[PDB]
Amino acid sequence: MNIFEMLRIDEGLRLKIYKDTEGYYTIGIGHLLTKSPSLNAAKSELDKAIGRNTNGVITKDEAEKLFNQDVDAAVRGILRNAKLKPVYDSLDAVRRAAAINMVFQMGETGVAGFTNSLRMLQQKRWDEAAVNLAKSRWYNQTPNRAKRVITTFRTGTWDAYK
Ligand SMILES: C1=Cc2ccccc2C1
Ligand SMILES: [Cl-]
Ligand SMILES: [Cl-]
């Protein structure tokens, strides 16, 4: 198992513009195109990202190219984040994957109100953090996915994904 496989399972793969769990236009492997309600805005964002007139449809290759860029961006974001970096650096390789999944899904900004969980994680208090992470909108909204990421932090193994 790895970050790419882990996110591919959590995000799935769609080659035509769709709406995410929050109703935002997305495509590929969880690549958010826009928050705006305009499909056209979404199709324009799409062409701009791909570099061609896509018409709302991309290839598998193109989807995967976006995925790579997004995986990289996320890590790079965590590393530039002063609030995040230190936590992330304290973690073992499996848990780091879990931390990227979260940022990938909700952004640096989404992962902001997680201060108390961050601190518990940094402290290596797994069970307590597991509990704290569950008390969140994220958990209530996407419970199955949240349980997986949580188990991953709790255990430090890929069990939830196997
Ligand atoms: C959730 C935990 C954590 C730890 C380090 C970096 C980013 C994240 C997100
Ligand atoms: Cl992009
Ligand atoms: Cl879910």
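FYI, residue positions are counted from 1 along the chain as it appears here.
Recorded method for this deposit: X-ray crystallography, 1.8 Å.
Keep in mind that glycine also has a Cβ here, set from the backbone N, Cα and C atoms.
According to Swiss-Prot, the protein has these features:
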ACT_SITE  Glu11  active site, proton donor/acceptor
ACT_SITE  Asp20  active site, proton donor/acceptor
BINDING   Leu32, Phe104, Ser117, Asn132  substrate binding site
MUTAGEN   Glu11 to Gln  Complete loss of activity
MUTAGEN   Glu11 to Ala, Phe, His, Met or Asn  Complete loss of enzymatic activity
MUTAGEN   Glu11 to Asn  Loss of 84% of enzymatic activity
MUTAGEN   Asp20 to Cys  Nearly no effet on specific enzymatic activity
MUTAGEN   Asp20 to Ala, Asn, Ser or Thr  Complete loss of enzymatic activity
MUTAGEN   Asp20 to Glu or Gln  Loss of 99% of enzymatic activity
MUTAGEN   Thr26 to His  Facilitates transglycosylation more effectively than hydrolysis; covalently bound substrate
MUTAGEN   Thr26 to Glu  Complete loss of activity at neutral pH; covalently bound substrate
MUTAGEN   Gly30 to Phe  Almost complete loss of enzymatic activity. The enzyme is destabilized by 1.5 kcal/mol
MUTAGEN   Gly30 to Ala  Almost complete loss of enzymatic activity
MUTAGEN   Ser117 to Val  50-fold decrease in enzymatic activity
MUTAGEN   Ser117 to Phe  10-fold decrease in enzymatic activity
MUTAGEN   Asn132 to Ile  5-fold decrease in enzymatic activity
MUTAGEN   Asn132 to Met or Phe  2-fold decrease in enzymatic activity
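Ranking the mutagenesis positions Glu11, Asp20 by C-beta neighbours within 10 Å puts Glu11 at the top.
Considering only the recorded positions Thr26, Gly30, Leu32, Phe104, the residues lying within 10 A of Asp20 (mutagenesis position) on a C-alpha to C-alpha basis are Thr26, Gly30, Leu32. A C-beta separation below 8 Å, combined with a sequence spacing of at least six in one chain, links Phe104 (substrate binding site) to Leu7, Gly30, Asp70, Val71, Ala74.
Per Cα geometry, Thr26 is the residue among the mutagenesis positions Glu11, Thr26, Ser117, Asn132 nearest to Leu32 (substrate binding site). Take the CB of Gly30 (mutagenesis position) and look out to 10 A: across all protein chains shown you find 20 other CB atoms. Comparing C-alpha positions, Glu11 (mutagenesis position) sits nearest to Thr26 among the mutagenesis positions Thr26, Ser117, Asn132. With all protein chains in the displayed structure included, the most crowded Cβ environment within 10 Å among the mutagenesis positions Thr26, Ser117, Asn132 is that of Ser117. Among the recorded positions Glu11, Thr26, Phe104, no residue has its Cβ under 6 Å from any atom of ligand 3.
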